[PDB]
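To start, the structure under review is shown below, and the notes come after it.
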Amino acid sequence: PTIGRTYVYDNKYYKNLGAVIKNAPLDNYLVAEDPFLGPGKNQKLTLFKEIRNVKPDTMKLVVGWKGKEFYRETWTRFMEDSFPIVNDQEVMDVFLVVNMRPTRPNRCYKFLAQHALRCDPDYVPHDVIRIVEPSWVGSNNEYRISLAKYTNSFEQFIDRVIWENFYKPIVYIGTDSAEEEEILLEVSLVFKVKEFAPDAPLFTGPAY
Amino acid sequence: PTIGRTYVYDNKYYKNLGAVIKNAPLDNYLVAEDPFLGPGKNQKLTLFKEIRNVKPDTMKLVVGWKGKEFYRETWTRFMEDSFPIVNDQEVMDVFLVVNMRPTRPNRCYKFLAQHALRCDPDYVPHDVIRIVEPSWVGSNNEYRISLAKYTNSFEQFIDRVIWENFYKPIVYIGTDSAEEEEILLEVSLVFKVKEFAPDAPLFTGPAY
Amino acid sequence: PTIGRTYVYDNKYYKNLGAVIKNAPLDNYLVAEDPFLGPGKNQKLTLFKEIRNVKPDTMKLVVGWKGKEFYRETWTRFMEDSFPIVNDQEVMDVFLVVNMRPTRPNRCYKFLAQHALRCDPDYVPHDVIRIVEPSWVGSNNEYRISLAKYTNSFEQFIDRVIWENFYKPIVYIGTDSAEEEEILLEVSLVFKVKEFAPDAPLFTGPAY
Amino acid sequence: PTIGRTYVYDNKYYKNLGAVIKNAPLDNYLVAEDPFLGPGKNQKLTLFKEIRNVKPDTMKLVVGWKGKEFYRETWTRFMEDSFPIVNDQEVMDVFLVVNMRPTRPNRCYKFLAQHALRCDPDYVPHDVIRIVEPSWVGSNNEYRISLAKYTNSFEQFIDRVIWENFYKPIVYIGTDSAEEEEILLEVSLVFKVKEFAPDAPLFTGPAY
Amino acid sequence: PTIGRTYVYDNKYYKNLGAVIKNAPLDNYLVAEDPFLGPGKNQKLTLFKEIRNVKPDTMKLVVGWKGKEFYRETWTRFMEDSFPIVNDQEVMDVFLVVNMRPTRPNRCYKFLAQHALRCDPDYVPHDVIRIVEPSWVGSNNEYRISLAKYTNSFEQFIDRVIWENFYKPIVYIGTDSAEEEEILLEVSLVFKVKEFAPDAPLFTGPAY
Amino acid sequence: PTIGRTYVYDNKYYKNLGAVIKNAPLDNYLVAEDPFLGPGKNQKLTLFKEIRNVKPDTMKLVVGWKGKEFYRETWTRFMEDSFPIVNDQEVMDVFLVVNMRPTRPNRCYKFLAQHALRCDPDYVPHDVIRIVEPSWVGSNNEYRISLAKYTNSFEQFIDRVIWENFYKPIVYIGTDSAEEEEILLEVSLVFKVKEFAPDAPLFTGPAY
Amino acid sequence: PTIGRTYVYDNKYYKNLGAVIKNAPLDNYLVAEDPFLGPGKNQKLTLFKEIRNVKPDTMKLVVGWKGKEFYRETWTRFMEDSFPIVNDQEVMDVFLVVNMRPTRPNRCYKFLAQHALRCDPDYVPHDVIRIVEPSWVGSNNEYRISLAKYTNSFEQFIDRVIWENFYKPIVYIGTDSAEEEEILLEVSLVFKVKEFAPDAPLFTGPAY
Amino acid sequence: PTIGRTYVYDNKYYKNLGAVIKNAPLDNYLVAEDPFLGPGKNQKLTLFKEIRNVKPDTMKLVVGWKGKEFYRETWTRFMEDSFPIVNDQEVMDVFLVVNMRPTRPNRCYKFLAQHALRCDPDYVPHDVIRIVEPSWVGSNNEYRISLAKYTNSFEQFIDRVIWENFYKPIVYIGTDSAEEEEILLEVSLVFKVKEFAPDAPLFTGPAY
Amino acid sequence: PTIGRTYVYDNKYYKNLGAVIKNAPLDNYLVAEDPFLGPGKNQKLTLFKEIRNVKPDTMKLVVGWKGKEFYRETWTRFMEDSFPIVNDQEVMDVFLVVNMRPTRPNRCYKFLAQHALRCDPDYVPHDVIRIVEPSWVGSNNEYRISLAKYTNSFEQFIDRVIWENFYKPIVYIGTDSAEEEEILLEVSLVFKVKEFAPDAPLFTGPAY
């Protein structure tokens, strides 16, 4: 008889492998929970779509925003979506998600990716790079990058230097194909939000 | 024939999955060691017990200490237990552990939990919240939160701003039960300590 | 039919366990990629060899460099090896690797290790310590420690306080043997480098 | 190749185990058919509901009817339900069925039961007894007791001493729980009826 | 290692399931022995053959003897077969056996049956009935009904009211066929006899 | 997922085969619980020991009590053992148990048995009989016969004709051995008692 | 693909285990052929039968012949059986075989044995000994002892000191029984004979 | 169903492989019983201990006794241990046993051995030899050599030339190690004794 | 966990079956090592080739040497091959090996063999014999016969009666074929030599 045990490391949740396996020694080892399937709400903010044509053995730049622009877009899209933020909450993490798909059917290849977190706004990335020990994208065709480590306006957001809490990402996408491949990209931010909503109703004013 | 390999990431230890499995490709992947079963000493400082009665679809606040109080309690209990600290040592991590059990027998439900690390002393948490995408507690009925990222007194501890090394936690506990459940909680701090004790005896003075 | 999915956490890459297993629910859990087998280039800078004779239940200090010396050696060896650094690149991580082997054949024991990251240059470690809840080294006989978290000279490297980006390590090695064991150690730094090389040729000057 | 064989013992039907198993020596042995799934019609006459709160290691009396009352209730409910009894039929058996369920969710325990058939109307049972070598109720949470071994009125039913054909039951219910348990009981009579309906139509009068 | 155990209930023999299975916990349960394969002699008294043509969804009456006639036939056939009854014996049970077979080849259907034990001589059964929750006859095509619960003549047999020891049966046979089926029936009585024959020879008179 | 279900037939308890098997369709069939392992208390009243020497193909009479003597012995031993009978109780059944063992080691044979329930006090059984379709005794070497279907004295017991509730047994034991076998027999009565003990303490008089 | 190989050691034949197993590394090992199933003719000379009654923990002497008598019996029986010895032949070995069986049925025990080869004619063995680390006889109930390591008369046989070619055996037989056991013994000599018969016919004289 | 069969060859006992395997055609082959586990008493006479340091690819002489000395030591130790020899007995065989163990822990290698039986007292063996097609010692770390093929004094033992019954052994021990290995040797003689003890008590004199 | 154990019987080496099997109770039994694969050097002295044509059910004589000739050939070939014999050595055994092969392809039959060891030089064997309980030759097509149980010249070899150490063999070969078969035979002697070579170099004279 195996017992389940959990650990939390900076909002990354883990469970003992032996208890995960038994579901139908290994127990002394832990496996991390999928962040999107794990604790906290998922909030997907889709930023844009983009078509890129990638040559074999290369990868193209997906996004080249300046730091100010990255923060403007992030804050604006997040606040536009969220307001009103009614309860105390914690942003556990933010993932830059790159979703990729072929524009043509009957193609079989794997997607490859590489990113850089820092970097700084005072840097212009190459638009096209060579493939060098890339990350292999899984069959869900999504590359998910963790960016981690009360505001009325973007000006306030900057003044409270809250932008120091997360990195400005740049991402490159390519394929293991031996031909040029046209790819449709969808770039999103997925926020992991931990909400602390009181067990209290919403009343029409005046209450009681 | 598989070969075992290990890695250390900020005092989190990992081993190749293939070598963990073989114990009786997968090898290219790593699994983390259970922190309490892994390297370093375990030091459990039990802080208090508390009874909470939790309504379905809610979670109750376990601890609401101010920052100063959290640090007072942590430093006091740790130093009271440890003194004398005879050897060079490193606190690898500190876990806030919440142990939960029903106060009545013949109940079958799972425990649910959520915490927040930061937060700040200038914040009063709700005593009761709604369950929203919680962490599912394993069958060991324990929720373990990592808090990470030479002092004669607490005043010195504060003066050396050593409190900046770890977060002040707040934790909520609930159940997946459809009835109210009375639960007995035990809150502890488990320190992971790496001791560097010389191969040297203790002599009665004067030595030699 | 299972789908593969990937996540990146501060240059640590993860894949869903279910998709790793299927290679010939579990899917909701992630396993980390071996760093040396994962994305980014590997760059091994071998620093020195050392023979140590270790008594049972003890571990001996492998390296006792001052902070300035650790940084001098690291910067010098890295730049000597790398120059010219032709493309934009990011050092994802640096691992202090300790490779160990017996000096005599027909010995069967396991290696044990412990390290400390911080520490500071103003500290002298014990040369010999007792074994206390150590890390168990795998059959590859290597202990790999992550140290993480444009310069013409070492003076510039220090002036830009780039040394604050990674820890000064101290490492101890022992065995689970019941006799003294003579061991040959090889200490290296393995850099994980993410290179952003443009899809552009090298021309003999003048170009075009 | 196995052959199926059947036997009937006082309206209890049996089949050879080997033929029951083969369905996808053992054959020399018989297994009885579930009475409710076996031959004859099922006729459930639900008598009442009752809430009982049972202390650990005890069982409470479900029903304490006098003989006359048991027969009054049985005859009345059966005739009220059945009339008109259009065809020759045989009551094969009558089961006193006790259905039990917790009044609260998230409880896990087993139900326990004990009954007594004879007994007589001139006896008052204890309302609460101790658990002594009880019958363990299955996961269907039902205790089914066989009671076995043309009337216009109850007076005629008594005059023909037809009540001598079946026992007046008293039943106790408890749990293997270590806490008090509130339980909702439903008491029914399930008649097993063997109907001999001629292959003859019902005509509007006058026939032909 | 499992141990075999036996029980007898009113001449029905049982063995523990676990010991029956092991032949190549379950042990706590019993299975009954096939009566014809179990203890006691088998004595088959074949009474008559009969052809019946049965319409779908119906069953036809096999035998409609008056009580006196049933007892006359039973006593006569039994005594005619048995005499002389040389040893003390006990009739354990008597089975009314109905053996059925199609009169035409290449038919595939199952036989269905229903009987009634009491009943009384002052009752005329329907010759044809509808199929209602029947007993399903096994592939041996035999329906076996237990009838249970020193005479020179039938008059004595009646005078000693020995007929009260067993029921007068009426049996119906049908099929699950969707066409009319012609069936040949063979009706027998199988007596289970327990003989107490002394270990004593038969001598030609005078003995010794 | 299978559900457990139970039935009671005249104090014989049954469970669905499918739920008994699953313990690590078949479900539609029932298996009976071992009476000694099933509900109700066990009360073994050992009556006597006896040595019998049995010739091949024969069985010897174990007990030849007259009816009055059987009832005298049963009532006396039961009341002597039981008094005081403090609570309402029901004798569910009484088993005549014959335990047999060889008087010599290194013998390998099976025991065989036959009994007769009725019989009457006005009958003298043969002391030795021939083996004819016997019951095969299991490896527990016990033959268990069910005998079923408030008194200060045996005279009262007889006056209330309570002896009509159970049969006077006669039992024969033999072996399948090809040599004479000396056997030690132990004859007991095992009562199955269903006790209805109130949840009430015993107080020293006067109470309260 | 395995290859069969054979070896002969002083008329003991061996085959590689791997080739014996494969019949449907281990190959480097040999197994000996059963002598009676292996090369050479079998010639069983049955000498006598004897009944012995053996007490638990003891063994009785089977044969106590003087050397001269053993040789007389062996030579006489062998020559009586064999003459004429028509072809060149070699006696490969001679086995003293003791065949044992119970005189009574339904006994279950194992036979035990011990022998002594030398010994000499000038020695009188105990008739009864205690069992001390005996040889366990297999289920064939035979103990086979190898005795190894042109004559017209026994006088010539002795004169050519051919008796020096094989030992005079004494054998004891017992059982692992806890009771006395009567056993029937059959003592034989089994000669293994290798015949060198020419490919030449037998003609009626005169030939050609 | 397989039958067990046994053979004895000069006090070596054999059983059919098929009967040894079945324990949970192959049957035609025999396997020998372990001599120490087989028939006859074991009598271990430990002679001495010795430390030897063996260089790779070599073996060192364990014992270099002259013939007279070997016989003196054997006779003396055997008689000293045995006297009084109360019963007729046969020495079935004598094994020179060499038990070896490392003097240091954490060594992993196999032991290798070679011996010579004849030889003669007029020969001086090399103290150190090279390893040439040695015998590989099993994991029990014991090399067991059979030496086979009434005395008041050693002088009598020699006069009766009983020393001609067994060989004077010389043994060499080495390892498959690639380093020098210090080994502790224990040299013993294990006698296999077949005792013929009468079933007769020991009485205090005078008997009867 | 099984332990390996070894025994030596007159230069025949054995290992426990259980330890041989485990390589990927049985342990109490031993298997012999293949002599050619076991300890000691192999030295094959090929003597001659010979073609024989064998009729069904017969075997032909392979070699008919006189004793003097067998010893002349053996000594001459052995000394011619061996000289100089530089180290102390022991001839463990000598095998007469008969290697057989068909002279024509596409034949499928098994080889059969029989030999005789003693025999004597004063005997002329039949050239052709009938097949009688032969030895079956394995698929390696080799028959290997053990012959067991310092000389400058053959005259000295005879004078020291060293020829008494091993038998003069005669061997017959046939087939299980139903046609005549032409076979090519190769007869060799394989010596098993145990060499005692000192750990001492060979120097050019004068040494040192």
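Numbering of chain C is taken from Swiss-Prot, so the residues present carry the numbers 8-31, 49-173, 187-245, in order.
Per the header: X-ray crystallography, 3.1 Å.
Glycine too: its Cβ is placed from the backbone N, Cα and C atoms.
For the published mutagenesis C:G25 to D, Swiss-Prot gives the following note: Forms a single large polyhedron. Taking Cβ-Cβ distances under 8 Å and a sequence separation of 6 or more, the neighbours of C:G25 (mutagenesis position) in its chain are C:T9, C:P49, C:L50, C:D51, C:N52, C:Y53.
Cβ neighbours within 10 Å of C:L85 (mutagenesis position), excluding its own Cβ and spanning all shown chains: 16. Under its mutagenesis entries, Swiss-Prot includes C:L85 to F with the note: Prevents crystallization of occlusion bodies.
Swiss-Prot gives this note for the published mutagenesis C:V118 to F: Forms few or no polyhedra and accumulates with a dispersed granular protein mass. According to its DSSP assignment, C:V118 (mutagenesis position) is in a strand. The number of other Cβ atoms within 10 Å of the Cβ belonging to C:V118 (mutagenesis position), over all protein chains shown, comes to 23.
Here the C-alpha separation of C:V118 (mutagenesis position) and C:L85 (mutagenesis position) works out to 20 Å. When secondary structure is read from DSSP and collapsed to three states, C:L85 (mutagenesis position) falls in the strand class. The secondary structure of C:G25 (mutagenesis position), as reduced to three states from DSSP, is helical.
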